[PDB]
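**Student:** Quick one: the structure is below, questions incoming.
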Amino acid sequence: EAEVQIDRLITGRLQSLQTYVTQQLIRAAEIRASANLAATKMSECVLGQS
Amino acid sequence: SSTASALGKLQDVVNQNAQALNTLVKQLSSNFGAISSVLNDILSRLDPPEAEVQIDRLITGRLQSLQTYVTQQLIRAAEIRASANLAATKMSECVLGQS
Amino acid sequence: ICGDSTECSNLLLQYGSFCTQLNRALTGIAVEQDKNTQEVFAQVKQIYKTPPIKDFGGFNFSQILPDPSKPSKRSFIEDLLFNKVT
Amino acid sequence: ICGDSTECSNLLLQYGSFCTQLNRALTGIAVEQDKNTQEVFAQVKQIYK
Amino acid sequence: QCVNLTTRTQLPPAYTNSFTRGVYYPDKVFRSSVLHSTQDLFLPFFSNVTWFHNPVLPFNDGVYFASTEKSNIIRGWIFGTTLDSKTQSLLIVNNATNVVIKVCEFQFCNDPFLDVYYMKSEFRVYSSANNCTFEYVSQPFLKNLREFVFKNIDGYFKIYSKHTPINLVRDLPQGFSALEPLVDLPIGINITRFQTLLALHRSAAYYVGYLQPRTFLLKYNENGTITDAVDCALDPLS
Amino acid sequence: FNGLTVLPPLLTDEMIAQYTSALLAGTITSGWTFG
Amino acid sequence: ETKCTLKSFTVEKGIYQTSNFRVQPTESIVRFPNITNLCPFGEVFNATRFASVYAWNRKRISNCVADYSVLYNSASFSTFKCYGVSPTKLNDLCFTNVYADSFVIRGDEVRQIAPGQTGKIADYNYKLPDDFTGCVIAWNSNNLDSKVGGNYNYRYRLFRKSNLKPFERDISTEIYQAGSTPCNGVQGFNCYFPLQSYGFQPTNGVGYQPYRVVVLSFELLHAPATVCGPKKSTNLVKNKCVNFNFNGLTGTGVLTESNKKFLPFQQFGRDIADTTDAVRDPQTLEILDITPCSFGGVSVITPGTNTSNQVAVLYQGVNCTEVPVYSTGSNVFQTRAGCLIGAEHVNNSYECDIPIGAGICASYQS
Amino acid sequence: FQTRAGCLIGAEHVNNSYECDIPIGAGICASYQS
Ligand SMILES: *[C@@H]1O[C@H](CO)[C@@H](O[C@@H]2O[C@H](CO)[C@@H](O)[C@H](O)[C@H]2NC(C)=O)[C@H](O)[C@H]1NC(C)=O
Ligand SMILES: *[C@@H]1O[C@H](CO)[C@@H](O[C@@H]2O[C@H](CO)[C@@H](O)[C@H](O)[C@H]2NC(C)=O)[C@H](O)[C@H]1NC(C)=O
Ligand SMILES: *[C@@H]1O[C@H](CO)[C@@H](O[C@@H]2O[C@H](CO)[C@@H](O)[C@H](O)[C@H]2NC(C)=O)[C@H](O)[C@H]1NC(C)=O
Ligand SMILES: *[C@@H]1O[C@H](CO)[C@@H](O[C@@H]2O[C@H](CO)[C@@H](O)[C@H](O)[C@H]2NC(C)=O)[C@H](O)[C@H]1NC(C)=O
Ligand SMILES: *[C@@H]1O[C@H](CO)[C@@H](O[C@@H]2O[C@H](CO)[C@@H](O)[C@H](O)[C@H]2NC(C)=O)[C@H](O)[C@H]1NC(C)=O
Ligand SMILES: *[C@@H]1O[C@H](CO)[C@@H](O)[C@H](O)[C@H]1NC(C)=O
Ligand SMILES: *[C@@H]1O[C@H](CO)[C@@H](O)[C@H](O)[C@H]1NC(C)=O
Ligand SMILES: *[C@@H]1O[C@H](CO)[C@@H](O)[C@H](O)[C@H]1NC(C)=O
Ligand SMILES: *[C@@H]1O[C@H](CO)[C@@H](O)[C@H](O)[C@H]1NC(C)=O
Ligand SMILES: *[C@@H]1O[C@H](CO)[C@@H](O)[C@H](O)[C@H]1NC(C)=O
Ligand SMILES: *[C@@H]1O[C@H](CO)[C@@H](O)[C@H](O)[C@H]1NC(C)=O
Ligand SMILES: *[C@@H]1O[C@H](CO)[C@@H](O)[C@H](O)[C@H]1NC(C)=O
C-alpha cells in the first residue's frame, strides 16, 4: 500500500511543480521583453539625441 | 568562409526543435505505473476488466506529455514571432531607407 | 496515444474533446509561421532586375549579386551561409 | 518530491524523463537573466573617468 | 584417485592494472551508429587485478578470468561451496575433443589435477560422484589470450568468451574489444568459490577480477560492433 | 531549505555601478561622439 | 464532411482539414519455429507421490509444445486461477523457462499461495514474490494422500529465525532456541524441532484433508522462444501492408528484404526509441525489415458554398500511387506536399488565392 | 579556493584580471592557461 500512497503524493507534487515552472516561464518572457525595451532606450536616448 | 560558430542562433533553434521532438517520441517507452510499455502486449495477454485500467494509466501519462510539449511549442512560437517582427521592422527601416 | 487500437480509441473518446484544441494550436502555429515569413520578405510589389552592364562608379557588388550559372540562382554569400549551417 | 527516499526514487523512475526538462528550463531562465543584464548595461568598450 | 601434493607450489599475488578490458554485449538487440547508456554488472575501469605467476578464490558475484595461455595448458574450472559430495558442484572441462559440462555432488581432494602420459588419457580429478544434475557437450573452446566472463543471475550461468592473438610479452594489452555471449546454462547453483585446472605433465599465468554494478556508455559502429565505452563514475569528465 | 536554491548573479553591484559611472562620464565629457 | 466538422450549413472559401487517411492491412502471417514435440505434463501432474511442503519438488520444462486447453477444461482440479495471463490467451503465447513446482498442504492453507500474503506456509515454507507472474492449480487428494493408519510423512517447517525469501529452498533441520539458553541438541524447554508433522486421516473433515498444489511460472521476453502453444505457421509476403505475428511478437507494416549485417546471436535489431526495425524469421533466418504503412491528413479546397458546390481533395505527404470514394473522379496531380485530385494543372501563373504549399496553390475559374 | 558561490577545487587563484570566458559567478570566472 506504500506504493499507492506514494503514487498519489508523487502525482500531486509533480503537478504542482509543473504549474510553477509554466508560470515562471511566462514571467521570464515578460521580463525579457521589458529588458529589451530598456536596452533600446539606453542605446537611443543616452548615447544620442532622439 | 573560414571562422566557424558564426551562426549560433539558427543552429540553436534547430537543435531545440529536434530535441523537443526526440524527447516527445522517447516518452512513449515509459510504464507510467502499468505492467508494460507496449499496448499490444497488454491487449494480447490480459483480460479487459483491468487491462482497461492499464490503458487508462498509459492514456493519462501520454496525454500529459503531449500537453507539456504543446505548451512549450506555444511559448517558443511566441518568441519566434517577436523576433520576426523585429526583423521586419529592421528590414523596412534600414534597407528601404537611411536610419 | 492509441496507435491503431479500437479499445484505446473507445476509452479516449470519453475524455471529452481534448484533441481538437491540441490540433488547433499546432495549426495556428503553422499559419503564424507562414505569415511571419511572408510579411518579413514580401516587401515590394514588382521584381526588379539589374542592368546587363554593371559600372557602379567603382564599387564591386559581384559577391552579392546572384550568379546565373548556379541552378539555385543564389549568390556567393548565400551559398556559404547555406553550407555552413547543418 | 521524494526527500531522500530510495523507494520513492524507484517509483518516480518509471515516469520517464520529466525532471530533465524541468531542470533544463530553469537553467535556461538563469542564463537569460544574465544575458539581459549584460546586454542592457555593458555597452562601452572602455572605462572612462 | 588423488594424493596430497607435497610440492606446495607458490604463485606470488601480483597486482596490476585492469586498463580498459572486460566489456561484453549486454543483450541481443542489434544497433547501429548509436550511443546507448545502460546500467549493469561490469568490471570498473583502471581497477586493481590479481595476477598469479592454484588456491581457492571466492566467487563473489561475477568473475572476469583471463589467461594468456600458451599451448593450452589451462584445462577447466570448478565451482561450488565446499567442493565435496555434501553439496551440489559444477565442473567444466575442455579436453582434447568436445567440451564437458557436468553438475554433480563431486568429491574433491586437496589438489585435483588432470595429468597426461607420453594414447594421452588420464582422468583422476575427483574421487566420487553419486548424484548428478546436468550434462552438456559442445565445441571445444580452444601468444594467444582467452578472456571469459562468468555470471550467475536468476538461475542462468552466462559465459562470455573472446580469444585474441597477442604479441606483447607480459602486460595486458591496452586496447578495447567486446565479449560476445558464448554459452547460456539454464541451471541455478549457489556458488561461492571456484578453482582452476592445469595440464600437468605426468612423466602458469592467469588474471582474476571481480564485477560491480555500475553504468556504462557504449558506442555502436555501422556494423553493430561496440568500439568505445565510458564508465559513468570514474572521473568528473566521465 | 527543501531542495530550492538561489544562484547569485554573475555581475556584482560594484561592477554595475562602475558601468553606470563610465557611461555618465563619457556622456558628460565627450558628448554623443563616444557612442 | 466539411460541413459536419465546421458545424455550419455554409462554408467560406478556403482550405480545411477534415480527417486522416491510412492504409489498411490486407492479411495476416504467422512464423513459428520447427518444433512439434509434445510436452510432458501428466508425468508431473498424475505422479503417484509428491514431495513435502518444506521440500517441494521443482521441475523445469522446455523444448516442447504444450496445450493449456486440456488443463483448463478439466474439472478434476479444485482451484484453477492465474495471475498474469488470462487462461484463454495462454494457447496464444509462446514462453521460455517454464517452472512447475509441486507440493502438498492442508485445506486451510490454500489461501497462503498469493503475492503479499501473510500466514505460516506463505512465510515459513514457501514465499511467493510480489511481482509473480503465472498460474496456480490445486486439487483434493483425500482418497489417495490420506491413510486410515495416519499419514505422518507429510511435515512442514514451523520454527525459523526469520521469514523466507521468495523462491528460496530450506532443508536444514536444527534445534530451535526458543529461550535464552543453547539447546545443544536437547528438545526440552524452550527447544522445539523446526518440523511439525501432519495427522492426515480419512475420518477428518473439511479443512484438514490433504491437498495437492502445483504452480506454473513463466518469463516475458528474455530469450529466443522455445515453448509455444498449438499454432500453424504460414509463408512470407513481400511488399504488402499486413500484420505479422513473428514468434509471438505482433506488429503491422510492410516487410522488405534488408541488407543489414547482423551477428549470429541477435534476434531483432532496431534504431532508436524502442522502434523495432528488422527481425529474423525462425524458420528461414532471414534479415527482414519493417516499415510502417503510409498515412497522413486529408484536406479539402473549396471556393465557398456561396459560389459553387465542387471541391478538390488533397492527400498530404502520400505518393500518388495508392490513392483509394473519389479516386476516379478527375485528374491526378503530384505535388511536393502530396497528391491532389479534382483540379487541373495549368502553365499560367496568377496571384495566390488559396495557398496549398511548396510554392503552388489553386483558384476557381472549375 | 572559497568563493561567494561555493568551493572550487582544481583551479589556481591569481591576482591578475582578464576578460571573462567561462563564467563562474559573484564577479569571478576561470580560464585555461592548467
Ligand atoms: C569584383 O570582385 C570579384 C571577386 O570574386 C572579381 O572576380 C575575380 O576577378 C579576378 C580578376 O579577373 C579573377 O582572377 C578571379 O578569378 C575572379 N573571381 C571570381 C569568383 O570570379 C571581379 O573581377 C571584381 N569586379 C571587377 C569589375 O573587378
Ligand atoms: C574428451 O571428452 C569427451 C566427452 O565430451 C569424450 O568422449 C566420450 O568418450 C566415451 C568413450 O568412448 C564415450 O562413451 C562418450 O559417449 C563420449 N562422449 C561424447 C559426448 O561423445 C572423449 O573420449 C574425451 N577424450 C579423452 C579423454 O581423451
Ligand atoms: C562493416 O561492413 C562493411 C560492409 O560490409 C565493410 O565495408 C567493406 O567491407 C569489405 C569486406 O570486409 C571490404 O573489402 C571493403 O573495403 C569495405 N569497405 C570500406 C571499408 O569502405 C566494413 O569493412 C565492415 N567493418 C567496418 C569496421 O566497417
Ligand atoms: C491424468 O489422469 C486423468 C484421469 O484421472 C486424465 O483425465 C482423463 O483424460 C482423458 C483424456 O482422453 C479424458 O477422456 C477423461 O475424461 C479424463 N478423466 C478425468 C477424470 O479427468 C488426464 O488426462 C491425465 N493426465 C493429465 C491430467 O495430464
Ligand atoms: C512514388 O512511387 C513510385 C514507384 O516506386 C516512384 O517511382 C520510382 O522512382 C524511383 C526514383 O526516381 C525510380 O528508381 C523507380 O524506377 C521509380 N519507379 C516507377 C515504377 O516509376 C516515385 O518516385 C514515387 N513518388 C515520390 C514522390 O516519391
Ligand atoms: C594494487 O594494490 C597493491 C597493493 O595491494 C598496490 O601496491 C598497487 O599499487 C595497486 N595497483 C594500483 C594500480 O593502484
Ligand atoms: C550458499 O552457500 C553458502 C555457503 O557456501 C551459504 O552460506 C549460503 O546460505 C548459500 N545460499 C543459498 C541461497 O543457499
Ligand atoms: C544421493 O542420492 C541418494 C538417493 O536418494 C541419497 O541416498 C544420497 O544421500 C545422495 N547423496 C548425498 C551426498 O546426499
Ligand atoms: C524448417 O522446416 C522446413 C521444412 O522442412 C525447412 O525448409 C527449413 O529449413 C527448416 N528450418 C529450420 C531452421 O530447421
Ligand atoms: C455571394 O453572396 C452574395 C450575398 O448573398 C451574393 O450577392 C453573391 O451573388 C454571391 N456570390 C456568388 C458567386 O454566388
Ligand atoms: C503546358 O501544359 C500542358 C498540360 O496542360 C503540359 O503537357 C505542357 O508540358 C505544358 N507546357 C509548358 C511549356 O509548360
Ligand atoms: C598576489 O597574491 C598573493 C596570494 O594571496 C598575495 O599574497 C599578494 O599580496 C598578491 N599581490 C598583489 C600585488 O595583488
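Heads up, chain E uses Swiss-Prot numbers, so what you see runs 14-66, 81-145, 153-176, 187-247, 263-297.
Determined by electron microscopy, 3.0 Å, according to the entry header.
Quick reminder: no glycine exception, Cβ is built from N, Cα and C everywhere.
Straight out of Swiss-Prot:
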MUTAGEN   E:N121 to Q  Partial loss of biliverdin affinity
MUTAGEN   E:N234 to Q  Increased resistance to neutralizing antibodies
VARIANT   E:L18 to F  In strain: Beta/B.1.351, Gamma/P.1, 19B/501Y
VARIANT   E:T19 to R  In strain: Delta/B.1.617.2, Omicron/BA.2, Omicron/BA.2.12.1, Omicron/BA.2.75, Omicron/BA.4, Omicron/BA.5
VARIANT   E:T19 to I  In strain: Omicron/BQ.1.1, Omicron/XBB.1.5, Omicron/EG.5.1
VARIANT   E:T20 to N  In strain: Gamma/P.1
VARIANT   E:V83 to A  In strain: Omicron/XBB.1.5, Omicron/EG.5.1
VARIANT   E:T95 to I  In strain: Iota/B.1.526, Mu/B.1.621, B.1.1.318, Omicron/BA.1
VARIANT   E:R102 to I  In strain: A23.1
VARIANT   E:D138 to Y  In strain: Gamma/P.1
VARIANT   E:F157 to L  In strain: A23.1, Omicron/BA.2.75
VARIANT   E:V213 to E  In strain: Omicron/XBB.1.5, Omicron/EG.5.1
VARIANT   E:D215 to G  In strain: Beta/B.1.351
**Student:** If you skip the near sequence neighbours and keep only those at least six away, which residues in the chain come within under 8 angstroms of E:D138 (variant position), Cβ to Cβ?
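**Tutor:** Residues satisfying the criterion: E:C15, E:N17, E:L18, E:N81.
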**Student:** When you rank E:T19, E:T20, E:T95, E:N121, E:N234 by Cα distance to E:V213 (variant position), which of the recorded positions ends up on top as the closest?
**Tutor:** E:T95
**Student:** Between E:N121 (mutagenesis position) and E:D215 (variant position), what is the CA-CA distance rounded to a whole number of Å?
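**Tutor:** That separation, Cα to Cα, works out to 26 Å.
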**Student:** Determine the most Cβ-crowded residue among the recorded positions E:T19, E:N121, E:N234, using a 10 Å radius around each Cβ and all protein chains in the structure.
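**Tutor:** By the 10 Å Cβ neighbour count, E:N121 comes out on top.
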**Student:** Taking each of the variant positions E:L18, E:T20, E:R102 in turn and counting other Cβ atoms within 10 Å of its Cβ, which one has the fewest?
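**Tutor:** Among the variant positions E:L18, E:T20, E:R102, the lowest count of other Cβ atoms within 10 Å belongs to E:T20.
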**Student:** For E:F157 (variant position), just count the other CB atoms lying within 10 A of its CB, please.
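**Tutor:** Looking across every protein chain shown, the total is 10.
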**Student:** Ranking the variant positions E:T95, E:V213, E:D215 by other Cβ atoms within 10 Å, which is at the bottom?
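**Tutor:** Selected from the variant positions E:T95, E:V213, E:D215 on minimum Cβ neighbours within 10 Å: E:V213.
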**Student:** Around the Cβ of E:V83 (variant position), how many other Cβ atoms lie within 10 Å? Please give the count over every shown protein chain.
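**Tutor:** Other Cβ atoms within 10 Å of E:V83 (variant position): 10.
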**Student:** Just the number: how many Å between the Cα atoms of E:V83 (variant position) and E:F157 (variant position)?
**Tutor:** 21
